[PDB]
Amino acid sequence: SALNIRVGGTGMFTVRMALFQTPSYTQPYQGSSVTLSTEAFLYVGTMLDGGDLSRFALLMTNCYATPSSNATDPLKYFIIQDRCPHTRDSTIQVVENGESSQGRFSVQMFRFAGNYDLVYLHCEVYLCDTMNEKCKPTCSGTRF
Amino acid sequence: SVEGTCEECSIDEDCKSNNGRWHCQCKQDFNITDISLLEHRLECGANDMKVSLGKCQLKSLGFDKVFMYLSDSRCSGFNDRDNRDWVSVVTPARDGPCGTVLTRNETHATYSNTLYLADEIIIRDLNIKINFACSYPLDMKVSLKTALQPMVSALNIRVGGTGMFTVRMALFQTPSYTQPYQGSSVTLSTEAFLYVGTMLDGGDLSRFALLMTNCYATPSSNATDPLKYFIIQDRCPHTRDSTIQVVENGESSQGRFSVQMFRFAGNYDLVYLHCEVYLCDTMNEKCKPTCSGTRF
Amino acid sequence: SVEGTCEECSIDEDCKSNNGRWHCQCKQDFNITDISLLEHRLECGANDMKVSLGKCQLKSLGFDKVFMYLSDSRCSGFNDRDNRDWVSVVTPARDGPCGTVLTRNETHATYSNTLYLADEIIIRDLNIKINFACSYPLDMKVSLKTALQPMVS
Ligand SMILES: *[C@@H]1O[C@H](CO)[C@@H](O[C@@H]2O[C@H](CO)[C@@H](O[C@@H]3O[C@H](CO[C@H]4O[C@H](CO)[C@@H](O)[C@H](O)[C@@H]4O)[C@@H](O)[C@H](O[C@H]4O[C@H](CO)[C@@H](O[C@@H]5O[C@H](CO)[C@@H](O)[C@H](O)[C@H]5NC(C)=O)[C@H](O)[C@@H]4O[C@@H]4O[C@H](CO)[C@@H](O[C@@H]5O[C@H](CO)[C@H](O)[C@H](O)[C@H]5O)[C@H](O)[C@H]4NC(C)=O)[C@@H]3O)[C@H](O)[C@H]2NC(C)=O)[C@H](O)[C@H]1NC(C)=O
Ligand SMILES: *[C@@H]1O[C@H](CO)[C@@H](O[C@@H]2O[C@H](CO)[C@@H](O[C@@H]3O[C@H](CO[C@H]4O[C@H](CO)[C@@H](O)[C@H](O)[C@@H]4O)[C@@H](O)[C@H](O[C@H]4O[C@H](CO)[C@@H](O[C@@H]5O[C@H](CO)[C@@H](O)[C@H](O)[C@H]5NC(C)=O)[C@H](O)[C@@H]4O[C@@H]4O[C@H](CO)[C@@H](O[C@@H]5O[C@H](CO)[C@H](O)[C@H](O)[C@H]5O)[C@H](O)[C@H]4NC(C)=O)[C@@H]3O)[C@H](O)[C@H]2NC(C)=O)[C@H](O)[C@H]1NC(C)=O
Ligand SMILES: *[C@@H]1O[C@H](CO)[C@@H](O[C@@H]2O[C@H](CO)[C@@H](O)[C@H](O)[C@H]2NC(C)=O)[C@H](O)[C@H]1NC(C)=O
Ligand SMILES: *[C@@H]1O[C@H](CO)[C@@H](O[C@@H]2O[C@H](CO)[C@@H](O)[C@H](O)[C@H]2NC(C)=O)[C@H](O)[C@H]1NC(C)=O
Ligand SMILES: *[C@@H]1O[C@H](CO)[C@@H](O)[C@H](O)[C@H]1NC(C)=O
Ligand SMILES: *[C@@H]1O[C@H](CO)[C@@H](O)[C@H](O)[C@H]1NC(C)=O
């Protein structure tokens, strides 16, 4: 004879992203703010500080910039749109996405038009199981 | 009396200090059996999952020695070593080690594993296995903390534009200031009272008030005429004429002055009305002029 | 040849009528880059202030799409809708709405606000902000138009 009692616990993985300077993705920043020029290339990468399962891959469902820290802002400049980079901008190139836990997107700096002085970066990400999904998105031009 | 005072024993474990008697024992807080069987706590970590039970509860339930096992016996329980009341075990949050499995659906993944409890190696009467699971969301919001302050080469060119507010005044008939006139000319008698008011047809800012710096009448339309009969002199009405009364001036955009009719002395048949006005900012100036008799 | 003749296109926008070819395009009048960057016009209203630029000039400067913003983004540019050549925006002549401020001195008040220009949401090379201001006199002459004809015995 055995007694079974159900127990459940809500949890949360750890996810973070870093701003690298070099094209080799070497040194993260540590200051609360940085200064840059338009010609400077903004190299950024994402990482999992925990749960680095080999079969969980990092897929950028969409990334965007915002003038303010608050993510829910109407003024969004999608840099990655629904698993693919935004076209009509040659400076947007992603070396790796979905291959492994190290997701990096490269783009050169921009400024919001208006009185907005500060620019923030936000992203949404979907962990992909390599067992079932290919997790290597492929795309081309839109409807036209 | 190996230890002189209470600090050796746990804060949760109450210490009975007495002459000739010393020990620390639980209280009603961790006392009962059934709810203790219902008692537990869980913690889902980023890379590990922990389950723990109160050692006092286990001792009260008769389990002087506590044996905690999972689906894989290589995992064994041990003391909390952070808060001594609990006893806890750890499981890496993966599939394959310690017997843990991966339950996945479209929304978010989940990890499930079982905890086995017993007083000894063998189980005689009851075999309670605690089935626990942690849910890890598969979609989550992430924000880059470090903001950016880009630099751009901007061109500044100055531009200026001369403008003009709109100002007008009206001749009302009634003391209530109700109907303006529309004809190019009017006819009146001396006994008739001439009620007039001024208005801003635009720019009705709440902090801009209307102040009559001076008002005067002229026999002709041309303002620059030597023959002026000042009705309001330097922000105040002209004295020595009881018929000159102003209900409001500087209070708001509606400036009204009341005076009964007059005629210029001479061949002058027509009389005109002109005024000068200063818009007053309520933030700084009181804009409520006050005055009395002159030098004497 | 959807439209038979020239009247559809703007008077300022010259219409090229030809057999087998039809369109309307600008001329030397609105052609150059630098002076066009120097080109503008302003209008100070009783209760509103307007700034506008020639749409042809913007098209010639490569800004196929025109984004006009002020110190407050709730204010957005739009077509003139009176003379189609211009594109203009409006600002109420007060302090607080649309980010406008009030600069005041003893002689007369002044209103200052900034206009931001760009081809898209982001700015890459040049960020030109047009600083404009209107001066409203604080003392002015007012004359009652309707004269009077009093009667006396
Ligand atoms: C992908 O996968 C994920 C998970 O991996 C899915 O998301 C998960 O879905 C489950 C199921 O909905 C979620 O669990 C549920 O949580 C409920 C509470 O959630 C809130 O409170 C939490 C408190 O900590 C909080 O953390 C959380 O964030 C929420 O805010 C919980 O109430 C649910 O329990 C009910 O359902 C259980 C399973 O059916 C049931 O267990 C069984 O119960 C019977 C009954 O005795 C027992 O015999 C069985 O032994 C036992 N175990 C089994 C079957 O295995 C519970 O008992 C409980 O049953 C319902 O619960 C109702 C309320 O929840 C009660 O409603 C009351 O009813 C009264 C009348 O009877 C009155 O009308 C009263 O007004 C009314 O409120 C019922 O009474 C009661 N039954 C009975 C008979 O009384 C459940 O555990 C889980 O949280 C969620 N994941 C996350 C992260 O949140 C996702 O959907 C999947 N997606 C896809 C696409 O597949
Ligand atoms: C209360 O507040 C009100 C306003 O709110 C005050 O009244 C206002 O005062 C200002 C200042 O005087 C007035 O603006 C001035 O208008 C001048 C023209 O005005 C007439 O023409 C207008 C044309 O439309 C017309 O509408 C108007 O009614 C008048 O008829 C204008 O010329 C003035 O510009 C000079 O000053 C600018 C500010 O210093 C300066 O801007 C800077 O310039 C430098 C130089 O390159 C640049 O680097 C800066 O980026 C730029 N911007 C800044 C500093 O912010 C202009 O460039 C310009 O500079 C002078 O201008 C002189 C003539 O104005 C030139 O003189 C020539 O010089 C030559 C030698 O160099 C020869 O000698 C030549 O013969 C000679 O003519 C200078 O050359 C030039 N500098 C250089 C280096 O070349 C100014 O904008 C405003 O109009 C007025 N308000 C109203 C409603 O009229 C009031 O006073 C306040 N009162 C109190 C009590 O506080
Ligand atoms: C656990 O519960 C028992 C319940 O019996 C507690 O014993 C009671 O202790 C209080 C102390 O003031 C007495 O007044 C009651 O008369 C006792 N109960 C009975 C039935 O006699 C006991 O103290 C609780 N704590 C522990 C550690 O056992
Ligand atoms: C804008 O300026 C250019 C200047 O090149 C104009 O092109 C000239 O057009 C005339 C038309 O008779 C020719 O004679 C010139 O030879 C042209 N210039 C050159 C350098 O070849 C153009 O027409 C102007 N207007 C527009 C709308 O572009
Ligand atoms: C973010 O903005 C939305 C709407 O723009 C608002 O409802 C929400 O409260 C804001 N949150 C923060 C933290 O600013
Ligand atoms: C008004 O009168 C002055 C002098 O009396 C004269 O210089 C001016 O030209 C006159 N203007 C009109 C419009 O009559």
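Here chain B follows Swiss-Prot for its numbers: 292-587, in order, are the residues you see.
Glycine is no exception: its Cβ is also placed from the backbone N, Cα and C atoms.
Annotation comment: Swiss-Prot describes B:292-323 as domain 'EGF-like 4'. Here the residue is the original one, while Swiss-Prot reports the published mutagenesis B:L333 to K with the comment Abolishes polymerization and filament formation of the secreted form. Experimental mutagenesis at this site is recorded by Swiss-Prot as B:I421 to K, annotated: Abolishes polymerization and filament formation of the secreted form. Under the heading of mutagenesis, Swiss-Prot lists B:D430 to L and annotates it as follows: Impairs polymerization and filament formation of the secreted form. B:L435 to S appears in Swiss-Prot as a published mutagenesis result, with the remark: Impairs polymerization and filament formation of the secreted form.
Mapped onto this structure are the features recorded in Swiss-Prot.
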residue	record	DSSP (3 states)
B:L333	mutagenesis position	strand
B:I421	mutagenesis position	strand
B:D430	mutagenesis position	strand
B:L435	mutagenesis position	coil
- If you measure B:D430 (mutagenesis position) to B:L333 (mutagenesis position) at Cα, how many Å is it? 23
- Message: With helix taken as DSSP H, G or I, strand as E or B and everything else coil, how many residues of the domain 'EGF-like 4' (B:292-323) land in each class?
- Response: 6 helix, 10 strand, 16 coil
- Task: Compute the C-alpha separation of B:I421 (mutagenesis position) from B:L435 (mutagenesis position), stating it in Å without decimals.
- Result: 39
- List the same-chain residues at least 6 positions away in sequence whose Cβ sits under 8 Å from the Cβ of B:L333 (mutagenesis position), in sequence order, or say none. B:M340, B:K341, B:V342, B:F423, B:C425
- Item | Cβ neighbour count within 10 Å of B:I421 (mutagenesis position) | 20
- Task: State the count of C-beta atoms found within 10 angstroms of the C-beta of B:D430 (mutagenesis position), not counting that atom itself.
- Result: 11
